[PDB]
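A.B. asks: Quick one: the structure is below, and I'll ask about it shortly.
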Amino acid sequence: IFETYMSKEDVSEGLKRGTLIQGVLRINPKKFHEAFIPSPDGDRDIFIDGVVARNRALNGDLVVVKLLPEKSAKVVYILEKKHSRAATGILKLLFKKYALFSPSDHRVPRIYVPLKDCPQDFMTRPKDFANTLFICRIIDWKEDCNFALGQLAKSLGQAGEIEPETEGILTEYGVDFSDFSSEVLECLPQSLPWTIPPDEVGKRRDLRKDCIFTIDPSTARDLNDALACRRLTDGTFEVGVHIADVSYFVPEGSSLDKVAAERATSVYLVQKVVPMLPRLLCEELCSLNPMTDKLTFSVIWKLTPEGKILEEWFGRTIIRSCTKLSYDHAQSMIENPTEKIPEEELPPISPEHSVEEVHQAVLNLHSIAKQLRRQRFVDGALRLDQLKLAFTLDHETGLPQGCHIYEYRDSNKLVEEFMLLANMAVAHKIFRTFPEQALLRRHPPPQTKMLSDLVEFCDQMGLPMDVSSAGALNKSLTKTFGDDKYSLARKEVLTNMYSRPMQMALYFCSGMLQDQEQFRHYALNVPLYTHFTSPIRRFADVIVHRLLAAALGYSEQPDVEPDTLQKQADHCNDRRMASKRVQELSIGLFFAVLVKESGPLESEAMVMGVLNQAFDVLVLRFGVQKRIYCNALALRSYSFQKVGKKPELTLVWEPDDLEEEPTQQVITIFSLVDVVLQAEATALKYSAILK
RNA sequence: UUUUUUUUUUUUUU
Ligand SMILES: [Mg+2]
């Protein structure tokens, strides 16, 4: 049986007296018998031995623990339940007046369900539901019971199918994808089609006549930012970042505000998008669509050709985007800088602005961005980007026809450098104005122990590396023989490995953090940062807009407690990471299906680790990690030797015929090999073998 | 309750 939880006051006293420790529970997915929490000082985490010591806690919960003598601790309370208490799993079935629900997530415990709650068709033939995904909600977990009690929510459908699995990911991670309540939709404008009131135009700087445009993916539905660039007579440039003024449409403390605060961010699945706001805002009103007057909150600079700021300006504005460019369009402009492109290979453009004018703007914005970026890395910036997958979906069926590695081009970077520049400018502005109430975004450095151990590992394999800083590492991960697919492959593998010690970036209230040296963003290597440029799809930006609004005197002094503001930040962090897991799982889902439907898929891969009966590989064409087992390979024998510091795996291939002699193949780390991905019998499961 | 330890990140647009 489990242990009885502690009292509210006993715990509150414990946390206050240091005797008890707070933290976020992490459960080992490979060995669910093991759970961990971070320690306030020591770089080594605290160990939770067994499920009993976990005390019915779940992964993600903010738990309280008491230390044990000879690290090791036991859970004694749960101050905040952060797990959704909802899971995707399968139903099956002595005291047989219950059913056994098995969550796909091994971190989640198995759940008892009352048979009376179960479908009649399941009662008759449970084996019919062997591959039927249900949603189950943990309603309780008794201290005497080994399993937890739950309520069957609904049937999603067959496992492995896209839409059922999608809803499973969304629900399991607590993403609200419901229609918006009527009390929310009444906060929206009621006079449609909505036009900007005349009195506002006077209050704002009217940029509707200026050449402003947007650059986003071809499939973009919610355009948050717009850009502009003029060359001044004195050789300098006037760049402008115009963000949709969502703050205007979302009154603080309204039903619309509360649901936005809850949803915290938009979720970008592969085939669809779970929006933060209603579509009337996300896609029509706030969205900076072309050839329509839009309310914006802008940042404008007078910039050096190198991107150095000469003077800086904030203020509410109003624009009329002359065109909606895609990154492909922008790139074509950049690659053909002195050629009038056929005006049919480009999107519709407002008649009051020529294509040549926009073309020139992109070229100039590229020129500065090119310089802004190059400078950023000289100043010790870290780009640690792994391979990302993009899919091509059959519009008839929705299934994926294929996939490709997403290419991050000059047009992509163009936008990035100015969104960066804008966000920093606002970070400095609100913090300089309201030092105790600034909604900023820091990024701590890597964990000392993990990184130090990784550097040691890299000392072997003949790969000395400097990691004294973010910048030092960045140069190391771009310091290769270059040119060839091997060094590029090794680059990607090392990019992965050095991501483990890295910590997540955090929203935070300025006044709630003492040491300002911790305000730093490790990877960007800057003293201050925040999110401001994407208020349609991110609530953190909305709060910053309200703060910036107050900094310019558009509203009263902010009367929010730093405590309250941190709560918003905490929740924003929670939904942000949760959103990332979902977006990743969505990609994983579609690739699994793609592997299943498009037969076996070939690809080159690089070895990451080597064990005595298997080895891990990074599949290059897809950026997935898979383990290859010697059992699955048609081998006649295989040997494992660890001499030479690094592990090596020697394979002997069994020929299919007596004519062919057995071929040998040594597998060591950073080895380039061919692999094929075949779908297994299980849903969304596929294996890797060495071709 | 998985064919051989938690930390897989950062940045930009969606
Ligand atoms: Mg945009």
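Heads up, chain A uses Swiss-Prot numbers, so what you see runs 49-118, 229-251, 259-856.
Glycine residues also receive a Cβ, built from the backbone N, Cα and C atoms like all the rest.
This is the feature table in Swiss-Prot:
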{"type": "BINDING", "residues": "A:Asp381, A:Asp390", "note": "Mg(2+) binding site"}
{"type": "MUTAGEN", "residues": "A:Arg74 to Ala", "note": "Loss of enzyme activity and polyuridylated RNA-binding; when associated with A-612"}
{"type": "MUTAGEN", "residues": "A:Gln612 to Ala", "note": "Loss of enzyme activity and polyuridylated RNA-binding; when associated with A-74"}
{"type": "MUTAGEN", "residues": "A:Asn777 to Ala", "note": "40% increased enzyme activity"}
{"type": "MUTAGEN", "residues": "A:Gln778 to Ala", "note": "Impaired enzyme activity and polyuridylated RNA-binding"}
{"type": "MUTAGEN", "residues": "A:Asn796 to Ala", "note": "Does not affect enzyme activity"}
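Are these features on the surface or tucked inside, and what touches them?
C.D. replies: Secondary structure at A:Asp381 (Mg(2+) binding site), taken from DSSP and collapsed to helix, strand or coil, is strand. Other Cβ atoms within 10 Å of the Cβ of A:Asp381 (Mg(2+) binding site) number 18 in total over all chains.
There are 16 other Cβ atoms within 10 Å of the Cβ belonging to A:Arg74 (mutagenesis position). According to DSSP, A:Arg74 (mutagenesis position) sits within a strand segment.
Long-range neighbours of A:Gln612 (mutagenesis position) (same chain, six or more residues apart, CB within less than 8 Å of its CB): A:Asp91, A:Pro666, A:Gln668. For the recorded site, A:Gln612 (mutagenesis position), the DSSP three-state label reads coil.
According to DSSP, A:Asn777 (mutagenesis position) sits in a coil region rather than a helix or strand.
DSSP assigns A:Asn796 (mutagenesis position) to coil in the three-state reduction, placing it in neither a helix nor a strand.
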A.B. asks: Measure from the CA atom of A:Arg74 (mutagenesis position) to the CA atom of A:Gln778 (mutagenesis position) and give the result in Å, rounded to a whole number.
C.D. replies: 28
A.B. asks: Sort A:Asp390 (Mg(2+) binding site) into helix, strand or coil using the DSSP assignment.
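C.D. replies: Reduced to three states, the DSSP call for A:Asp390 (Mg(2+) binding site) is strand.
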A.B. asks: Check the Cα-Cα distances from A:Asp381 (Mg(2+) binding site) to the mutagenesis positions A:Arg74, A:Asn777, A:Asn796 and tell me which is shortest.
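C.D. replies: Spatially nearest to A:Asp381 (Mg(2+) binding site) by Cα position is A:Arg74.
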A.B. asks: Go through A:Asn777, A:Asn796, our mutagenesis positions, and report the one whose Cβ sees the most other Cβ atoms within 10 Å.
C.D. replies: A:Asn777
A.B. asks: I need the most crowded of these recorded positions: A:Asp390, A:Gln778. Count other C-beta atoms within 10 angstroms of each C-beta and give me the top one.
C.D. replies: A:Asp390
A.B. asks: For the deposited coordinates, which leave 7 residues unmodelled after A:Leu251 and before A:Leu259, what is the C-alpha to C-alpha distance in angstrom?
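C.D. replies: Between the Cα atoms flanking the 7-residue gap there are 11 Å.
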